[PDB]
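What follows is a single structure, written as structure tokens, with notes after it.
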Amino acid sequence: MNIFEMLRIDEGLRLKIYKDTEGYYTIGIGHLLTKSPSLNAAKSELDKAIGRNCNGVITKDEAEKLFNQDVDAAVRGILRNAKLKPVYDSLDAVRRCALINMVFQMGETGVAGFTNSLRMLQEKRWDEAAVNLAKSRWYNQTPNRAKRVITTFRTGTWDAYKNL
């Protein structure tokens, strides 16, 4: 299992514009297009992103291309972030995947806001951090996906996904 497979399980693949859990316009493998209510604003962002007139629809290849960009950007974002980098550097390979997942879903800024959980992870207090992470809007809104991520941080294994 790797970050790509992990995220492909959590986000799904959709070739037509769709609304995410938060009601935002998305396409592909969790690629947010706009927080704007206009489908037209969405279709415009999409064409800009692909470089063609897509008319709200893309190919598998296009979705994967966006996906590669997003994971790359997520990684680079963590490495450039003063709050995130140190945590990342302190973690083992599987747990690193878990932080990437959170950043991909919630953005750098959002994850950087989990001050206490970050501190616990850095200190390798697995059980404590799992409990703290669950006290969030994130967990209440997308509980199955959050539990998967949380178990990943808790155990350092891919058990939560070996099911799926």
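First residue shown is number 1, and so on along the chain.
Method of determination (from the header): X-ray crystallography, 1.8 Å.
Just so it is clear, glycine is given a Cβ too, placed from its N, Cα and C backbone atoms.
Copied from Swiss-Prot, the annotated features are:
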type: ACT_SITE; residues: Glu11; note: active site, proton donor/acceptor
type: ACT_SITE; residues: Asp20; note: active site, proton donor/acceptor
type: BINDING; residues: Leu32, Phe104, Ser117, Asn132; note: substrate binding site
type: MUTAGEN; residues: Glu11 to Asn; note: Loss of 84% of enzymatic activity
type: MUTAGEN; residues: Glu11 to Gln; note: Complete loss of activity
type: MUTAGEN; residues: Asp20 to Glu or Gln; note: Loss of 99% of enzymatic activity
type: MUTAGEN; residues: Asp20 to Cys; note: Nearly no effet on specific enzymatic activity
type: MUTAGEN; residues: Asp20 to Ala, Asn, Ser or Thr; note: Complete loss of enzymatic activity
type: MUTAGEN; residues: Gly30 to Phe; note: Almost complete loss of enzymatic activity. The enzyme is destabilized by 1.5 kcal/mol
type: MUTAGEN; residues: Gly30 to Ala; note: Almost complete loss of enzymatic activity
type: MUTAGEN; residues: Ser117 to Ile; note: 500-fold decrease in enzymatic activity
type: MUTAGEN; residues: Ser117 to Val; note: 50-fold decrease in enzymatic activity
type: MUTAGEN; residues: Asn132 to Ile; note: 5-fold decrease in enzymatic activity
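Shown here: features listed in Swiss-Prot, placed on the structure.
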{"residue": "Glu11", "record": "mutagenesis position", "Cβ within 10 Å": "20"}
{"residue": "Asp20", "record": "mutagenesis position", "Cβ within 10 Å": "17"}
{"residue": "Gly30", "record": "mutagenesis position", "Cβ within 10 Å": "20"}
{"residue": "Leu32", "record": "substrate binding site", "Cβ within 10 Å": "17"}
{"residue": "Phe104", "record": "substrate binding site", "Cβ within 10 Å": "24"}
{"residue": "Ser117", "record": "mutagenesis position", "Cβ within 10 Å": "23"}
{"residue": "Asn132", "record": "mutagenesis position", "Cβ within 10 Å": "19"}
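A straight line from the CA of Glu11 (mutagenesis position) to the CA of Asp20 (mutagenesis position) spans 9 Å. Considering only the mutagenesis positions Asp20, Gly30, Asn132, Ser117 (mutagenesis position) has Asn132 as its nearest partner by CA-CA distance.
In the three-state DSSP scheme, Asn132 (mutagenesis position) falls into the helix class. Cα distances from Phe104 (substrate binding site) to the mutagenesis positions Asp20, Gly30, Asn132 are smallest for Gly30. The distance from the Cα of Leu32 (substrate binding site) to the Cα of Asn132 (mutagenesis position) comes to 27 Å.
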